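> Got a structure here, written out as structure tokens. Questions coming.
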Amino acid sequence: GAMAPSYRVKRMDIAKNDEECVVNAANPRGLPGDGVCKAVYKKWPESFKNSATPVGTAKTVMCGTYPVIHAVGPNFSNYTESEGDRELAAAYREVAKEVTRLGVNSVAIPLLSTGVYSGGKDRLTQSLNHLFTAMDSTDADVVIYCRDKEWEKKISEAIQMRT
Ligand SMILES: [Cl-]
Ligand SMILES: [Cl-]
Ligand SMILES: [Cl-]
């Protein structure tokens with residue numbers, strides 16, 4: 001584990017992360033997709049062999065020895081708010097189990113269900129709160145990746161408030 005487990009946020013492409021493993025914001029079918037998923041496909045295409053997995057789950061596939069944890073958040077266009085909330089919390093719990101199993105000291109993670117699966121709603125606080133609920137009991141250094149300047153400030157504020 002990390003000597004003093006922390007949370008940090010960076011505004012940049014997660015395909016350029018400096019962590020021991022990455023979480024992909026995957027679709028259930030293991031397709032190249034869009035947004036984070038397409039960037040992950042371009043950087044680690046080998047990790048998409050048999051990566052299909054249901055909503056609310058995570059499946060890790062190695063690219064060389066680098067682990068890519070495919071985490072499938074719900075598409076809020078299809079789920080109700082209550083069911084989508086439950087599946088989003090479940091996807092993050094599965095990410096925590098995989099990060100623990102892998103023995104890594106750091107992980108790069110995006111906010112699941114905040115892009116094209118958001119159903120057109122701002123889900124920063126909802127998604128980040130489920131990320132903290134799952135990851136708080138792990139000892140890996142967590143680095144959250146985002147692309148928007150206002151989101152970077154809000155995520156940074158949420159991390160700092162708890163310290
Ligand atoms: Cl970048
Ligand atoms: Cl998304
Ligand atoms: Cl963002």
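Residue numbers in this text run from 1 along the chain shown.
Method on record in the header is X-ray crystallography, 1.5 Å.
Keep in mind that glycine also has a Cβ here, set from the backbone N, Cα and C atoms.
In Swiss-Prot, a mutagenesis experiment is listed as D13 to A (Swiss-Prot position 1343), annotated with the note Partial loss of ADP-ribose 1'' phosphate phosphatase activity. Look at Swiss-Prot and you will find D13, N27, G35, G115, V116, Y117 tagged as ADP-D-ribose binding site, backed by experimental evidence. Experimental mutagenesis at this site is recorded by Swiss-Prot as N27 to A (Swiss-Prot position 1357), annotated: Partial loss of mono-ADP-ribosylhydrolase activity; complete loss of ADP-ribose 1'' phosphate phosphatase activity. Mutagenesis annotation in Swiss-Prot: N27 to R or Y (Swiss-Prot position 1357), described as Almost complete loss of mono-ADP-ribosylhydrolase activity; the structure shown retains the original residue. Listed in Swiss-Prot is the mutagenesis experiment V36 to E or F (Swiss-Prot position 1366), annotated as follows: Almost complete loss of mono-ADP-ribosylhydrolase activity. One mutagenesis experiment named in Swiss-Prot is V36 to A (Swiss-Prot position 1366), and its note says Partial loss of mono-ADP-ribosylhydrolase activity. While the structure shown retains the original residue, Swiss-Prot records the mutagenesis experiment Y117 to V or W (Swiss-Prot position 1447) with this note: Almost complete loss of mono-ADP-ribosylhydrolase activity. Here Swiss-Prot describes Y117 to A (Swiss-Prot position 1447) as a published mutagenesis experiment; the accompanying note says: Partial loss of mono-ADP-ribosylhydrolase activity; complete loss of ADP-ribose 1'' phosphate phosphatase activity.
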> Do you know which of the recorded positions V36, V116 has the most other C-beta atoms within 10 angstroms of its C-beta?
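Highest number of other Cβ atoms within 10 Å: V36.
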> Given the mutagenesis positions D13, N27, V36, which lie within 10 A of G115 (ADP-D-ribose binding site) by CA-CA distance?
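Within 10 Å of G115 (ADP-D-ribose binding site): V36.
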> If H, G and I count as helix, E and B as strand, and all else as coil, what does DSSP give for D13 (mutagenesis position)?
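Its secondary structure by DSSP: coil.
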> I need the CA-to-CA distance for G35 (ADP-D-ribose binding site) versus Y117 (mutagenesis position), whole Å please.
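Just about 11 Å between their Cα atoms.
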> Considering Cα atoms only, can you say which of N27, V36, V116, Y117 is the nearest neighbour of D13 (mutagenesis position) among these recorded positions?
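Checking each of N27, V36, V116, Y117 against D13 (mutagenesis position), the shortest Cα distance is to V36.
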> Work out how many Å separate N27 (mutagenesis position) and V36 (mutagenesis position) at their Cα atoms, rounded off.
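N27 (mutagenesis position) and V36 (mutagenesis position) have their Cα atoms 11 Å apart.
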